[PDB]
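Q: Would you mind keeping the following structure in view while I ask a few things?
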Amino acid sequence: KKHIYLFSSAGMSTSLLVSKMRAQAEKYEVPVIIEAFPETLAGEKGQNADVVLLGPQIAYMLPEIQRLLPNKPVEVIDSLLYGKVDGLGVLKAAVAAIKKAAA
Amino acid sequence: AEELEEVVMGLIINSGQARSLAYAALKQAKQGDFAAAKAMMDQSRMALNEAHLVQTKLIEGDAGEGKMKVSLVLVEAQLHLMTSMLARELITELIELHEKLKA
Amino acid sequence: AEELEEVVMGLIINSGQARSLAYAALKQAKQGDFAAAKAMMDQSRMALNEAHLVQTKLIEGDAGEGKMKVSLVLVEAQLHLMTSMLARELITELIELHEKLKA
Amino acid sequence: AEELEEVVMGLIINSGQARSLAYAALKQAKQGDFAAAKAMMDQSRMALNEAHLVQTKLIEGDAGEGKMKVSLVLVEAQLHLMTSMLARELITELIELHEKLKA
């Protein structure tokens, strides 16, 4: 089971996206664990993720998080997918980042 | 909701950045850099002011599907803003003390 | 609601006055007036105590039209009271520091 | 609700204990006991960290019978945790100042 961690200083809004992603992962039997955390834990919690996703509000922090976790694929969630709360779409982008990372 | 929810995320992030700047301002003071501390507090204040202004609008036109009821996220947004504003004010006092400590 | 709403306004105002007095108390300390500072803190505390007492009643008999649910304004009132009480306590500590600073 | 409600009580108590320890930590500093202060601060931080972790889960999987809505107690829990964490951080700064005051 791969760990997909989402980071944003506003878990409440990201938390809703996480619940929809979990529903989708169950529907299609994707072996993943999805958790939302505030941006302050990106360095502490990110070390255990298989893929690190940043909320669109914290996109400006991408370079810093990449330097903090040089051995993890880190990327920003598409703002439209995020605003629309597209659990399936974001789940797809996360699995993709993992595949593109393992090869 | 759409904007209100995305707006709250922005407010939470803004409030978080404000605190971050405030703590950073304090750190400057510890280094004996009163000039940088002062500049950081000013920017932090401005950030809060803009955030507070947005919240003011969010309280004057309080949503809420039901009669008296209001947007739930309002209180959440207020929580972050109130905490950040208070923190900064106290931090400002702390910085002034550092100045009095001579250092 | 009628009273609860008007009561919250009173609490918010009271909490605001409490903070105002607290900051004023601190200002007195900066002027080297420990006597006036002490007097101001005492009054601030009494104001908070009365406000807290009113809130206590508002929490013991929590309204709410529905089963478990409670008055929404309660949390709002608590937010102001909690912030004011905390601020005042910290300000008290800050004032004590001014006294230790000799000044 | 059952757990969520009992959990909030635990969080409120935990947050309260955290503040209590923090103030106690400050008191140690006033006695000129930097060692005990430092130890008390560390424990307070750990208590908050555990409390924050529990809240994180409570925000990622926000209940709520209705669509977007979330558990009301969440905000209440956040209020106590946010206040306690902030207080503790400021108290830490205050303690550091006591150390700089030499005493």
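We're sticking with Swiss-Prot numbering for chain C, so the shown stretch reads 14-116, in order.
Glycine residues also receive a Cβ, built from the backbone N, Cα and C atoms like all the rest.
Feature table excerpt (Swiss-Prot):
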type: VARIANT; residues: C:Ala14 to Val; note: In strain: ECOR 1
type: VARIANT; residues: C:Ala52 to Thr; note: In strain: ECOR 61
type: VARIANT; residues: C:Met59 to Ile; note: In strain: ECOR 50
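Let's see these features in context: how buried, what's close, how far.
A: In the three-state DSSP scheme, C:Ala14 (variant position) falls into the coil class.
C:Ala52 (variant position) falls within a helical segment according to DSSP. Note: C:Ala52 (variant position) has no non-local neighbours, i.e. no same-chain residues 6+ apart with C-beta under 8 A of its own C-beta.
Sequence-distant neighbours of C:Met59 (variant position) (same chain, 6+ apart, CB under 8 A from its CB) do not exist here.
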